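Asker: Here it is, the structure in full.
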Amino acid sequence: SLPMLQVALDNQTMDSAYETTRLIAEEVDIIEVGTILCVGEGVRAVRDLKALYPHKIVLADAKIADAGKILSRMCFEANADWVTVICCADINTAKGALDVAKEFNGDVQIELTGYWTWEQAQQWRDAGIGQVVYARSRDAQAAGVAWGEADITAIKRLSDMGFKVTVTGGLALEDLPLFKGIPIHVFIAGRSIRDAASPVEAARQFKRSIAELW
Amino acid sequence: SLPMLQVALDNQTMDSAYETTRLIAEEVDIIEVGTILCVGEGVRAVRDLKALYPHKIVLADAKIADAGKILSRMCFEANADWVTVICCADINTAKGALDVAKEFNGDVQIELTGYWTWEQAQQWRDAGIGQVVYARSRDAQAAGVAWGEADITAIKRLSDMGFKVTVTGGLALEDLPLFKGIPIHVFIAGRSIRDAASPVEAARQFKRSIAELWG
Ligand SMILES: O=P(O)(O)OC[C@H](O)[C@@H](O)C(O)NO
Ligand SMILES: O=P(O)(O)OC[C@H](O)[C@@H](O)C(O)NO
Ligand SMILES: [Mg+2]
Ligand SMILES: [Mg+2]
C-alpha cells in the first residue's frame, strides 16, 4: 500500500477550514479535524465534515487525555472514523476509547508528541492498539527541533512492533525522502498544504512524491 | 489557608452545564469548563460562562498537548483566567501557553498523567509554572485505582517544590481527610456535585468539611 495523504484542518472556525477543503478535499485520502478546530468549534466540526465528505476517512484529532470512553463516544456519534489519544493518557483511557471505537467500526491512534516511553509503546500494543502518530511538536519545531536519524530509527522500531505509523509535524515536500523504505501508513500535512500559494499543487506534489518513493 | 472548591463542568452541551451553574455558581470558587464541554461546544463555552459569571475564576480545561500559543490564545481571547496543559506536552508547548497567559494576566496549570518525572517537574518550575493538578484519571478510577500513600507523598513533594497543588479525580466527601495537613490549593468535584440529589447541598458539604479539616 502507498502511504495515504492526510490534510490537517488546524483552523479555528468551520468557514476557515472550508477555504481549504473546497480546494483539496478530493486531493487527499483523510480529512483531519485538527485539535485547534476541535477546541474552536467542538464536535460539530466532525459531524459537519463527515456529512460533506462521507467517502473520506475523517480523523478527529482530539488528543484525548482522560475520559476515553466519553470523549471517544462523542466523536464517534459525530461520525468520526478515527480518533486520537495523547500518549500520556492513562492506559485505561486508551483502552476505553478503543472499546468505543470498536462499537462504531472505527479506530484509535495514539498521538506521540512530547514525552512517552518504549514501555508505554508495548502497553498500547498489548491493549490492541494498531496505530500511532509519530508527531513532532509544533512548538518543538518552532524552537528549532529538526527531523533526525533518531526519529527514523524510532519510526522503524514502532513499525516493527506492529503499529501502522503516521508521520507528521511541519512536514514539507522535501522531507519525504527521509522515510523511504519504511511502510508508513499516512503522511499528514497541515500548513504545507493549507498555506501554500497553491494548495492543489501542494497536495498533488505530496501524492506524486509518495507514488515515486513507494 | 482553606483549599478552594472548583466545580468541573464535564457536560456535553451548554444547557446541561447551566443546569448545574444556576444552582452552584455562587457555592464554589472556580468554574471549570470541562474538557468534555470544550470538545462538546468549543471555546464559546469559555466565553459564555465568563459572561454569566465574570466575577469568578473560569478555568478552561483544554489539556493542551501541542500548539501551546495558539490554543492558549483561543482560550484567553474567550476570557479564560486559567488554562491546563497536559504534562507530556513538549516543554516549549508549556512555555508558549504561559507566555500567552501572562499577556492576559492569566495562568497555566500542568495537568498530571502518565509517566511524568521529577526532572520534568523541575523543568516546569524553571519555566515559571506555579500550579499543577494532581489528578486520578476517570478511567484509572473506573479500573479500581484508589487514592493512597504514594499520592500523599507525591503531592507533598510537589507542594515543597513551590507548586500550588489542585487535587481531583472522582473525589467524594469521604476522600478529603486523606489530604488533611497538606496545603492543597484547590479540590475539584465534578460528578460528586453535578450528579448529587442536591448539587447545592453537595457543594456546601464539601465547603463545611474543608473548613473543618483545614480550620
Ligand atoms: O503539518 P502541520 O501544520 O504541522 O499539521 C499537522 C500536525 O499533525 C498538526 O495537526 C498537529 O496535530 N500538531 O500537533
Ligand atoms: O470529580 P470528577 O467527575 O472526576 O471531575 C473532575 C475531574 O478533574 C475532571 O474534570 C477531569 O479533568 N478529569 O480528567
Ligand atoms: Mg493534528
Ligand atoms: Mg476537568
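Numbers in chain B track Swiss-Prot; the residues on display, in order, are 2-216.
Every residue, even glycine, has its Cβ placed from backbone N, Cα and C.
The annotation substrate binding site is assigned in Swiss-Prot to B:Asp11, B:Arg192. Per Swiss-Prot, Mg(2+) binding site is recorded for B:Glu33, B:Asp62. Quoting Swiss-Prot on the mutagenesis of B:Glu33 to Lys: Loss of activity. Swiss-Prot gives this note for the published mutagenesis B:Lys64 to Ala: 16% of wild-type activity. Here the residue is the original one, but Swiss-Prot notes a mutagenesis experiment at this spot, B:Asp67 to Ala: 5% of wild-type activity. What Swiss-Prot says about the mutagenesis result for B:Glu112 to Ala is this: 0.5% of wild-type activity. As a published mutagenesis entry, B:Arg139 to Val appears in Swiss-Prot alongside the note: 17% of wild-type activity.
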Asker: Would you mind sorting out which of B:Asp11, B:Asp62, B:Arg192 (the binding-site residues) have a C-alpha within 10 A of the one on B:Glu112 (mutagenesis position)?
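Answerer: B:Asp62, listed in sequence order.
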Asker: Name the residue among the recorded positions B:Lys64, B:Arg192 whose Cβ has the smallest number of other Cβ atoms within 10 Å.
Answerer: B:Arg192
Asker: So if I draw a 10 Å sphere around the Cβ of B:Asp11 (substrate binding site), how many other Cβ atoms end up inside it?
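Answerer: The Cβ of B:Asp11 (substrate binding site) has 25 Cβ neighbours within 10 Å.
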Asker: Please state whether DSSP places B:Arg192 (substrate binding site) in a helix, a strand or coil.
Answerer: helix
Asker: For the recorded positions B:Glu33, B:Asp62, which one has its C-beta crowded by the most other C-beta atoms within 10 angstroms?
Answerer: B:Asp62
Asker: In whole Å, how far does the CA atom of B:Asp67 (mutagenesis position) lie from that of B:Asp11 (substrate binding site)?
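Answerer: The separation of the Cα atoms works out to 22 Å.
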Asker: Other than its own, how many Cβ atoms are within 10 Å of the Cβ belonging to B:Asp67 (mutagenesis position)?
Answerer: 30
Asker: Mind sorting out which of the recorded positions B:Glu33, B:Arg139, B:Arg192 are close to chain A, meaning Cβ under 8 Å from one of its Cβ atoms?
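Answerer: Checking chain A against the recorded positions, the residues within range (Cβ-Cβ under 8 Å) are B:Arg139.
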Asker: Write down the Cα-Cα distance for B:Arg139 (mutagenesis position) and B:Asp62 (Mg(2+) binding site), rounded and given in Å.
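Answerer: Distance (Cα to Cα, whole Å): 15 Å.
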Asker: With the Cβ under 6 Å from ligand 1 as the test, give me the qualifying entries from the recorded positions B:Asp11, B:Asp62, B:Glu112, B:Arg139, B:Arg192.
Answerer: none
Asker: Report the same-chain neighbours of B:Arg139 (mutagenesis position): residues 6+ apart in sequence with Cβ closer than 8 Å to its Cβ, ordered by sequence.
Answerer: B:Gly170, B:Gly171
Asker: Which recorded positions are spatial neighbours of B:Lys64 (mutagenesis position) here, meaning Cα within 10 Å, out of B:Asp11, B:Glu33, B:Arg192?
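Answerer: Close recorded positions: none.
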Asker: Have a look around B:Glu112 (mutagenesis position) and count the other CB atoms within 10 A of its CB, chains all included.
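Answerer: I count 27 other Cβ atoms within 10 Å of it.
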